[PDB]
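One structure is given here, and the rest of the page talks about it.
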Amino acid sequence: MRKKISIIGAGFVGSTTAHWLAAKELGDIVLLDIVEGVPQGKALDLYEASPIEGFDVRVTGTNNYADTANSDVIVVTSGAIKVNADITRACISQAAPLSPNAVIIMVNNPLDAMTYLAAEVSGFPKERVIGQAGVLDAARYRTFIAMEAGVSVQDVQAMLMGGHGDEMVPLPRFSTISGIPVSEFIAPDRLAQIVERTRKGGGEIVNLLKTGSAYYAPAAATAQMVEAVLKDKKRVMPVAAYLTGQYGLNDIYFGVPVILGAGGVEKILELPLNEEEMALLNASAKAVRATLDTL
Amino acid sequence: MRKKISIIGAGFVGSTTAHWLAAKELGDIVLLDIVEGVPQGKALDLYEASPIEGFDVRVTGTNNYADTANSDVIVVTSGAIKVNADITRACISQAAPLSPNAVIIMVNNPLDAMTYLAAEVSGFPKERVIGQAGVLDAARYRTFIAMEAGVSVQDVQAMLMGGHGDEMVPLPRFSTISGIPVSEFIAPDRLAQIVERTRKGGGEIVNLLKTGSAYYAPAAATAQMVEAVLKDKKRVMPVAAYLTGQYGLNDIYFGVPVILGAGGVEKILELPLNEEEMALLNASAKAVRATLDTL
Amino acid sequence: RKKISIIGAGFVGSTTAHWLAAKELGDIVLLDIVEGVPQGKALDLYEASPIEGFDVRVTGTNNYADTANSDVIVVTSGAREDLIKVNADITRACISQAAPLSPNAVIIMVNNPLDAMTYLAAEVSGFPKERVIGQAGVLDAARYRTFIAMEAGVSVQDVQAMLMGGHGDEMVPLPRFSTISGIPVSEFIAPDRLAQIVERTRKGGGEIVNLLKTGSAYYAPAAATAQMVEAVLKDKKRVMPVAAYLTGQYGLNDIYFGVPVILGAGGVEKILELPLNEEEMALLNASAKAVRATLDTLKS
Amino acid sequence: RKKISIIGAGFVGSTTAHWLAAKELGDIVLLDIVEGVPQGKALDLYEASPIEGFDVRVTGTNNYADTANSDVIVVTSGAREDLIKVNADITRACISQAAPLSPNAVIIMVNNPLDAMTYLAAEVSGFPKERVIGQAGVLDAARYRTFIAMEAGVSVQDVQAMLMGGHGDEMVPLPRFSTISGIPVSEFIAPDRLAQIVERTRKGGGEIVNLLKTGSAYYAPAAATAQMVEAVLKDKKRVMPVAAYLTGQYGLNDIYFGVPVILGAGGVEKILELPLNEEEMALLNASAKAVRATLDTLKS
Ligand SMILES: NC(=O)c1ccc[n+]([C@@H]2O[C@H](COP(=O)([O-])OP(=O)(O)OC[C@H]3O[C@@H](n4cnc5c(N)ncnc54)[C@H](O)[C@@H]3O)[C@@H](O)[C@H]2O)c1
Ligand SMILES: NC(=O)c1ccc[n+]([C@@H]2O[C@H](COP(=O)([O-])OP(=O)(O)OC[C@H]3O[C@@H](n4cnc5c(N)ncnc54)[C@H](O)[C@@H]3O)[C@@H](O)[C@H]2O)c1
Ligand SMILES: NC(=O)c1ccc[n+]([C@@H]2O[C@H](COP(=O)([O-])OP(=O)(O)OC[C@H]3O[C@@H](n4cnc5c(N)ncnc54)[C@H](O)[C@@H]3O)[C@@H](O)[C@H]2O)c1
Ligand SMILES: NC(=O)c1ccc[n+]([C@@H]2O[C@H](COP(=O)([O-])OP(=O)(O)OC[C@H]3O[C@@H](n4cnc5c(N)ncnc54)[C@H](O)[C@@H]3O)[C@@H](O)[C@H]2O)c1
Ligand SMILES: [Cl-]
Ligand SMILES: [Cl-]
Ligand SMILES: [Cl-]
Ligand SMILES: [Cl-]
Ligand code: NA
Ligand code: NA
Ligand code: NA
Ligand code: NA
Ligand code: NA
Ligand code: NA
Ligand code: NA
Ligand code: NA
Ligand code: NA
């Protein structure tokens, strides 16, 4: 049978994630929400786009968790700390039991903390509970680099760590264009400006939309992670993963480079960060730790 | 240089149309709106999804019509009769002059009437001013047929005419699955139910969403028409076109089968409709005519 | 990941790997009896993956053990009675070795004589008839659709058509069952012009052979084959003409014949029975006779 | 629509048409001196369009007039001094007839000896040097990236690499300029293991030749060529290694050499100058000497 993906939270990010996934014909999609009608309408609307696009994907909406049973992947985009903590706990507690073999991909903020909560509530192997944050952030960074350098976005690669904004750990040294260091194309001061724009990337969209936050890129990032699992592509990407010593961090979810596949986090990469980079990471880890304790 | 597409009205349908088009890497996209920040945010958000998806598309947002100059295609999705008439007149009067060689694709409702208005205000050759309505409606119909018959949406074809809802002219006789009449798969009573669900398709999504109307399918339909023009694919699809005698109708925009290409409507097909079908068409034409006169 | 084994790494088999690899549908194993040939073509295609962006393991081999547990087995190892016996021996050898290793696979035959070889494959494999099919109609319909699109001046994406039987004289054209966006093809193309198109379709394979001088078509044949593989792997429920085992449909029994079917994860999930008129049945009966004759030569 | 002419409908040329047709990038004209060959391959591929869903006019011809006004001209008509003279005469004939008909086109050479043949094409066409390039580095980097992905156990979509020079011994590998999602390849693969990969890359073309016994690689070479065509047609500004005319970069003058460039609608839009260390420059200089020798044999 076809793969099955359940998206919990049929808002901007969740519905847009269904759109990116449907276009890829990766599997049947179930959009769940607590609000009646909303997921049903968005799912049917997207389903009706299928004859036009040519993909055979069963997109259904629902308010009943039973419809998410036996999912291969569970995406959680239901978030609006306390508020999201209750929402996240409610979603995972009802979804996890019905899909014991699924890989959970958290999107709700505060991301690192919510992913940790999902791991606790689900009791799933740590490798199968991850969060999306770094793929989006690296995507904004890669976009800015391509724009500035005047090259194809298909030729820019970048790795970064930590969490959102001030918790983000930029790593320009670990970004290249067709294998060439970005420093060969962009000078230090301009690169520093791009790093700052990346840190503020989410807020930049918020300040523009006025009524909500970003969704096209966040959903694309999430969909790419879902694809990595379903097709066991073994993508090397920054993801919120559970650490057991890497970078000197224990008992915490933190954005780190991993090889993402059908088994979820199949490997946590260990970068040879210099002292400057480690200082940024330590400060981030402390802030992420603070949010974790509050949780 | 790359093709250029301007989308006037950065709301649900317009932004979603940018999404479908960006994924196809069909050309640079300019999202224009009267509201500040909104088009800029949605465009940048989508642009930031490009390194993830791998398409090189310049997606920009704006409030200045000058940025839409020299567009190959102009999509109008700014509508909310009087209200939309003023909005449509304002959009076409400012956009048409800057892109004299563009094909205008209207989406604003009342569709047939607004497309007629766009033709008047723009003064463009009639073949280059069309409206999207039938592709969406036929898509819902094709979706329902595929669902019911249990076959791939890639194998269902369908033609229909007229306008939305009561103005829609269904033509089950002109729908097939891999060349086979749909009547071979679905009985008369069930087919009649599918036709009715198609007529009410837009309202069905509205009643579910509660706060707005459909956009995934409407945008997909619009994007497919944009693709047909940019790539001169010569698609055979129902489109709102200016009639000069076809089906006995003159001086009016009506949903009819056409061959859509780089020159816009490259041919209006003349179906051998029986008396039953012509009765439906005549009633529709009268209703569309009524809306036109009011306009 | 899904696994597809392509037996016979010649033009059709390798080109089929190309179409499938681009779709990132699953791991692909190309097998041949000739050493180096499959390994070279597989590696070549695998080396194109970073350029195209697909993650598919494409490997070549001479060992049937590497095709074990495949979801789909494509047979393109084929090379009058002479033609039949030669391909019967190759098909026999291929199926008897591959089938036992992939008991749950759907076998898609391509070797000619198509209908007869598919029958032999069902016979040798012992597989349920629904999981042993042949590719022929998708290619023939593709040529017909191409000619129609060319002539009518419309996108190939808006032309669909159904046909039955086998290759050439065994082909049962059905213009009545072809449309452009739901509109009969006869509305776009005159009778004489359409008859020529039907004739060109019957001789479509030969037309390519005569142009290439050496060898036959492979781009379209591989695309047709790949589309059937995708139909099974993604359980798309495609409505297409495929060589299937008949037990009464169209008045035919105990024979593989090109017929309209719903193709999904279970192989043939339904054999459609279109009501054909007197003229159309005349063509089908004459076609069935020719297919039956070939089948009898095989059983002898 | 955009128009691409592929001179030489052999394995690489036809496979390039296949990759391009699937991308629906523009009309494709396949030309060859042999009658029937291009017409057959073109028709075959055109007949696959309804199956795949792309609307591309694919035609075969023996008349250079049909390649008129092309946006891109791909040359894959090629067949020691013997090798050079034979290909020089073919390349000469192809360019002198095609270039005049498509004055604004970007010429992408594939024929070997690559660097030398691209130089000859610039010489014969009279085209601005930026619009006459050669494909070699994209393929070589593709093999290297494939081996790295295989070994590191990661997606081919996350491996990028740059290299220069020409084929085999003329290749200038640059492991320092290869990464996996921005992380140095050396962090994933040990020195000895990486050296083997570099060696396998140098001999990558030969490896395929030895396996096929007859003929050389075409899937990856065509994919590499097609990606360069797409770069021009869609003005993507790709950063890739291509054979370009040098006027001082890397200390080389009046010669075509594989170097990092930004490829767009204007052909070579920029030749990047990477600061290479002593060891790397040692490789490049020895490579330039070999390329220069080949060039001199050509000019003689
Ligand atoms: N990690 C990233 O990179 C990233 C990027 C953007 C947004 N986000 C976060 O993602 C979340 C969703 O953002 P959005 O813009 O889609 O929001 P939204 O408000 O549009 O959608 C959230 C949806 O969740 C539903 N919901 C609430 N509680 C639920 C419950 N218990 N069960 C099921 N559904 C429930 C709502 O009814 C709503 O439709 C937020 O927490 C946001 O901060 C993360
Ligand atoms: N033809 C079909 O099949 C079909 C299907 C669905 C919706 N529609 C119609 O499409 C239109 C858009 O629907 P929507 O859901 O995207 O709406 P929406 O309200 O989300 O978006 C419309 C956007 O237009 C902008 N706008 C208003 N006046 C403008 C002006 N003068 N210039 C530039 N921008 C302006 C708004 O500020 C808004 O962002 C409506 O008229 C709707 O009825 C047609
Ligand atoms: N529409 C159709 O159904 C259709 C269309 C085209 C071609 N065909 C048929 O498909 C077959 C292949 O055509 P081709 O052009 O690719 O041929 P080909 O000669 O290029 O390739 C056949 C390959 O099979 C291999 N082979 C032979 N015996 C084998 C065995 N016992 N096991 C494994 N491999 C073996 C060969 O060594 C060779 O590489 C032919 O029978 C041809 O007539 C059918
Ligand atoms: N990385 C690279 O740059 C790379 C990779 C692989 C192969 N190649 C080279 O590409 C060339 C083609 O390789 P192939 O395997 O496709 O060869 P091939 O022999 O299959 O095809 C060459 C085609 O050129 C045609 N031809 C000959 N002279 C011609 C002329 N004057 N005009 C038009 N057509 C003519 C032939 O008839 C033949 O169909 C060779 O020179 C080969 O060494 C380069
Ligand atoms: Cl956090
Ligand atoms: Cl109206
Ligand atoms: Cl039936
Ligand atoms: Cl530089
Ligand atoms: Na699936
Ligand atoms: Na913060
Ligand atoms: Na400073
Ligand atoms: Na373009
Ligand atoms: Na939206
Ligand atoms: Na969307
Ligand atoms: Na109405
Ligand atoms: Na009744
Ligand atoms: Na080939």
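Throughout, chain C uses Swiss-Prot numbering, with the displayed residues spanning 2-80, 88-308 in order.
Quick reminder: no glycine exception, Cβ is built from N, Cα and C everywhere.
Among the features that Swiss-Prot reports, active site, proton acceptor is placed at C:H175, with the record citing similarity to another entry. Long-range neighbours of C:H175 (active site, proton acceptor) (same chain, six or more residues apart, CB within less than 8 Å of its CB): C:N120, C:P121, C:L122, C:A144, C:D148, C:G213. In the three-state DSSP assignment, the secondary structure recorded for C:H175 (active site, proton acceptor) is coil.
Here Swiss-Prot flags C:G9, C:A10, C:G11, C:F12, C:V13, C:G14, C:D33, C:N95, C:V118, C:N119, C:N120 as NAD(+) binding site. Applying an 8 A CB threshold to same-chain residues 6+ apart, the list for C:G11 (NAD(+) binding site) reads C:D33, C:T77, C:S78.
Counting every protein chain shown, the Cβ of C:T187 (mutagenesis position) has 30 other Cβ atoms within 10 Å. Under the DSSP three-state reduction, C:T187 (mutagenesis position) is assigned to strand. Among the mutagenesis experiments that Swiss-Prot reports, C:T187 to C is described with the note: Forms an intersubunit disulfide bridge, which makes the enzyme more resistant to thermal denaturation. The mutation does not alter the quaternary structure of the enzyme.
The CA atom of C:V13 (NAD(+) binding site) is located 29 Å away from the CA atom of C:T187 (mutagenesis position). Once the 7 residues left out of the deposited model between C:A80 and C:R88 are set aside, the two flanking Cα atoms are found 13 Å apart. Taking the C-alpha positions, the distance from C:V118 (NAD(+) binding site) to C:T187 (mutagenesis position) comes to 27 Å. Reduced to three states, the DSSP call for C:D33 (NAD(+) binding site) is coil.
Contact annotation for chain B: of the listed binding-site residues (C:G11, C:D33, C:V118), none places its CB atom under 8 A from a CB atom of that chain. Site extent for NAD(+): among the recorded binding residues C:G9, C:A10, C:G11, C:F12, C:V13, C:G14, C:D33, C:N95, C:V118, C:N119, C:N120, the largest C-alpha separation is 17 Å.
Around C:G9 (NAD(+) binding site), the same-chain residues at least 6 positions away in sequence with a Cβ under 8 Å from its Cβ are C:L32, C:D33, C:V76, C:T77, C:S78, C:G79, C:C102, C:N119.
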